[PDB]
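In what follows, a single structure is set out as structure tokens and then discussed.
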Amino acid sequence: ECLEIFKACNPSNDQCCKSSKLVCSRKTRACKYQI
């Protein structure tokens, strides 16, 4: 599941989308689109 709202992203369990900008590494464990 893609976490663009900034939901806690998993280290192995690929959550964030692909083409989506929602990043989880750059920011906290949470995955959210890059401002």
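Numbers in chain A come straight from Swiss-Prot, and the residues shown are 53-87, in order.
Per the header of the entry, the method used was solution NMR.
Backbone N, Cα and C define each Cβ position, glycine as well.
Feature list (source: Swiss-Prot):
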MUTAGEN   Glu53 to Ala  2.8-fold increase in ability to inhibit hNav1.7/SCN9A, and no change in activity on hNav1.5/SCN5A
MUTAGEN   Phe58 to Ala  Important decrease in ability to inhibit Nav1.2/SCN2A, and small decrease in ability to inhibit Nav1.7/SCN9A
MUTAGEN   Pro63 to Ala  Important decrease in ability to inhibit both Nav1.2/SCN2A and Nav1.7/SCN9A
MUTAGEN   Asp66 to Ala  Important decrease in ability to inhibit both Nav1.2/SCN2A and Nav1.7/SCN9A
MUTAGEN   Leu74 to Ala  Important decrease in ability to inhibit both Nav1.2/SCN2A and Nav1.7/SCN9A
MUTAGEN   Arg78 to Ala  Important decrease in ability to inhibit Nav1.2/SCN2A, and no change in activity on Nav1.7/SCN9A
MUTAGEN   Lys79 to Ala  Important decrease in ability to inhibit Nav1.2/SCN2A, and no change in activity on Nav1.7/SCN9A
MUTAGEN   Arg81 to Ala  Small decrease in ability to inhibit Nav1.2/SCN2A, and no change in activity on Nav1.7/SCN9A
MUTAGEN   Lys84 to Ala  Almost complete loss in ability to inhibit both Nav1.2/SCN2A and Nav1.7/SCN9A
MUTAGEN   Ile87 to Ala  Small decrease in ability to inhibit both Nav1.2/SCN2A and Nav1.7/SCN9A
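Using a 10 angstroms CA-CA radius around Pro63 (mutagenesis position), the mutagenesis positions that qualify from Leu74, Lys79, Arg81, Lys84 are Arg81. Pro63 (mutagenesis position) is surrounded by 9 other CB atoms, counting those within 10 A of its CB over all protein chains shown. For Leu74 (mutagenesis position), the nearest neighbour among the mutagenesis positions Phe58, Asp66, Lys84, judged by Cα separation, is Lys84.
Sequence-distant neighbours of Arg81 (mutagenesis position): residues of the same chain at least 6 apart with a C-beta under 8 Å from its C-beta are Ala60, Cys61. In this view, the densest Cβ surroundings among the mutagenesis positions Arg78, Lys79 belong to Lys79, judged by other Cβ atoms lying within 10 Å.
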